[PDB]
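See structure below.
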Amino acid sequence: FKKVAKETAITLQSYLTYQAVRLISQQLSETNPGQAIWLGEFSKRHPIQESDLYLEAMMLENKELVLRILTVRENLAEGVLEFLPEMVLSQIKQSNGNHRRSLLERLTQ
Amino acid sequence: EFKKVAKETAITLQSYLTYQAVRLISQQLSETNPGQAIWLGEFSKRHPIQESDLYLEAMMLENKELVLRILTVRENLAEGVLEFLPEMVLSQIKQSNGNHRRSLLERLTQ
């Protein structure tokens, strides 16, 4: 329950980073298509799932954008983290409900 | 309130906890019933856990007992872990942010 929470937090760290790049990209696509297109070719070269390696690699190519990510991911984290436990737990119960109903019906079908 | 982003993160989290459930259950089975653990291995190559609903549903065709074990374990895990994540991820991002910032500004320093 602690190894699990560590692994989960790390995954969320990567995930929110990803989500930051996504948002920045929606904006670049409108604002600097050159850069937006650049970003795509970059994330193909580099696996966003590795948050830090992704950033460290990008430090070598577009320092301004790396800093913008760090800021945006943190904004997102503060906008979003707090509502997560309610939303996930409630979603799991609902999904657990549906899957149980489904398979208990399926057993007798 | 970033709604689209909370919705997509929650969903991701839902699946990730399912994954984490499958991971424990997999460890138990590897000791208890090796045959079944092998099965759960390649089942997982045939079906991506990131789409957890589709995964559990496809599993229903093959091992309804396990589907039920997954549902229970994942909910337990959720109860154990969710509470602690907002402080944990925020404090991690801040740290990581500081390190990246400090490392980038020192790269310019050279």
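Sequence positions for chain A are given in Swiss-Prot numbering; the residues included correspond to 3-111, in order.
For this deposited structure, the header notes the method as X-ray crystallography, 2.8 Å.
Here the Cβ of each residue, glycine as well, is placed from N, Cα and C on the backbone.
Annotated features in Swiss-Prot:
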- A:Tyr17 to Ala: Assembles about 50% RbcL8 (MUTAGEN)
- A:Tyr20 to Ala or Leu: Assembles about 50% RbcL8 (MUTAGEN)
- A:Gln29 to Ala: No longer assembles RbcL8, forms a larger misassembled complex, no active RuBisCO formed (MUTAGEN)
- A:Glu32 to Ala: No longer assembles RbcL8, no active RuBisCO formed (MUTAGEN)
- A:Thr33 to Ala: Assembles about 50% RbcL8 (MUTAGEN)
- A:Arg70 to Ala: No longer assembles RbcL8, no active RuBisCO formed (MUTAGEN)
- A:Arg102 to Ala: No longer assembles RbcL8, no active RuBisCO formed (MUTAGEN)
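Checking the mutagenesis positions A:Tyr17, A:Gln29, A:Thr33, A:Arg70, A:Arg102 against chain B with a Cβ-Cβ cut-off under 8 Å leaves A:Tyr17, A:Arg102, in sequence order. Cβ neighbours of A:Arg102 (mutagenesis position) (same chain, under 8 Å, six or more residues apart in sequence): none.
In this structure, the CA atom of A:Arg70 (mutagenesis position) is 17 Å away from the CA atom of A:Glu32 (mutagenesis position). If you measure from the Cα atom of A:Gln29 (mutagenesis position) to that of A:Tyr17 (mutagenesis position), you get 19 Å. Of the recorded residues, A:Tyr20 (mutagenesis position) and A:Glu32 (mutagenesis position) place their C-alpha atoms 19 Å from one another. Secondary structure at A:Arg102 (mutagenesis position), taken from DSSP and collapsed to helix, strand or coil, is helix. Here the C-alpha separation of A:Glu32 (mutagenesis position) and A:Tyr17 (mutagenesis position) works out to 23 Å. The distance from the Cα of A:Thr33 (mutagenesis position) to the Cα of A:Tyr17 (mutagenesis position) comes to 24 Å. All protein chains shown were included, and the count of other CB atoms within 10 Å of the CB of A:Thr33 (mutagenesis position) stands at 11. Each of the mutagenesis positions A:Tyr20, A:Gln29, A:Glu32 was scored by the number of other CB atoms within 10 Å of its CB, and the largest score is that of A:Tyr20. All chains included, 21 other C-beta atoms sit within 10 angstroms of the C-beta of A:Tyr17 (mutagenesis position). The secondary structure of A:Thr33 (mutagenesis position), as reduced to three states from DSSP, is helical.
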